[PDB]
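Let me begin by presenting the structure, written as C-alpha cells, before commenting on it.
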Amino acid sequence: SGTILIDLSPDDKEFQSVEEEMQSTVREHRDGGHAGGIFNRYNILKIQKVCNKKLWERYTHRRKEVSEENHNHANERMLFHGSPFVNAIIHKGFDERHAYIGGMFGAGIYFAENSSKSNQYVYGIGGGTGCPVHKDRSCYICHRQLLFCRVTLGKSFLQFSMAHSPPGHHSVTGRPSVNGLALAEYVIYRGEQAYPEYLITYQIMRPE
Ligand SMILES: CCOc1ccc(-c2nnc([C@H]3C[C@H](NC(=O)c4ccnc5cccnc45)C3)n2-c2ccccc2Cl)nc1
Ligand SMILES: [Zn+2]
C-alpha cells in the first residue's frame, strides 16, 4: 500500500498538539449523546503520523491547482474525520466514490473542527447501530479511531442544512442554523483534497 505509521510518544509535542485539539474541541451535542455517546473527555490511547508518499503527492498536486483557482490561497485546514472506513482511507486515501448520496450537502466527504462531531460518524451516519461488539453508540469499552486531516477547502461555498462543489468553488462549509446545523461542517467532493495525517486511537471517557 506504501503507508507507514509512526507511533508518537505522549511526551512528543506533536502528540500533545493533536491530543489537545482532540480534547479542547469537544462540545455538548443537541441529541444528548444519541449518536456519539455521553462524554466531555477522551482516553487518548495512541496517535500515529500516517506516511504515504503517493497519497501526499496526490494531495499537494491538487492543493497547487486549488491555490491557482483561489488567488494563491489553498484555504488549508486541520480538521477531524469520522467514518467506518478509517483503515481503508490511511492505505488507499479518501475516495468520493464511497460518499453517501443522501447527506445534507450531497455526495461529499465530511470533516469537522469539533472532534465530538466527527466522533458521531465513527460507527456510521448518526452513529449507526453503535460498536460492533455491544451495539452501543455510548460504548466506553470499544476503541474508536478518528483521522486528524490536512484538508484543502479552497473557495468554500457557505450553505445551511448536490454532487460536486458549486461552480467556481472547491468545498462546502455547512453553517449553524436554528432549524439546521449546530456546529460547522466542511465537505469536499474530491478525495485528493484531504490527507489523513494523524490516526487517533481513543475511547470516550465515562463522566464522573
Ligand atoms: C448526516 C451526516 O452525513 C454524513 C456524514 C459523514 C459522511 C461521510 N464522510 N465521509 C464518509 C466516508 C469517507 C469516504 N470513504 C472513503 O474515502 C473510502 C476510501 C477508501 N475505501 C473505502 C472503502 C469503503 C468506504 N469508503 C472508502 C466516505 N462518510 C460516510 C459515507 C458513507 C457512510 C458513512 C460515512 Cl461516515 N457522509 C455523510
Ligand atoms: Zn462496545
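The residue numbers of chain A are those assigned by Swiss-Prot, with the residues present covering 951-1111, 1115-1161 sequentially.
Note: Cβ is positioned from N, Cα and C throughout, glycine not excepted.
Annotated features, as they stand in Swiss-Prot:
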type	residues	note
MUTAGEN	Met1054 to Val	Loss of activity
BINDING	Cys1081, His1084, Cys1089, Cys1092	Zn(2+) binding site
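Overlay of Swiss-Prot annotations on the structure.
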residue : record               : Cβ neighbours (10 Å)
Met1054 : mutagenesis position : 16
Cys1081 : Zn(2+) binding site  : 20
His1084 : Zn(2+) binding site  : 12
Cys1089 : Zn(2+) binding site  : 18
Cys1092 : Zn(2+) binding site  : 15
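Ranking the binding-site residues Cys1081, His1084, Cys1089, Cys1092 by the distance of their Cα atoms from the Cα of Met1054 (mutagenesis position) places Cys1081 first.
For the unresolved segment of 3 residues bounded by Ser1111 and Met1115, the separation of the terminal Cα atoms comes to 12 Å. Ligand 2 lies under 6 Å from the Cβ of the following recorded positions, listed in sequence order from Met1054, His1084, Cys1089, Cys1092: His1084, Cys1089, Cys1092. The Zn(2+) site, placed at the center of the C-beta atoms of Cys1081, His1084, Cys1089, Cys1092, has further neighbours from the same chain whose C-beta lies within 8 angstroms: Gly1080, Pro1082, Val1083, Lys1085, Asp1086, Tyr1090, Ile1091.
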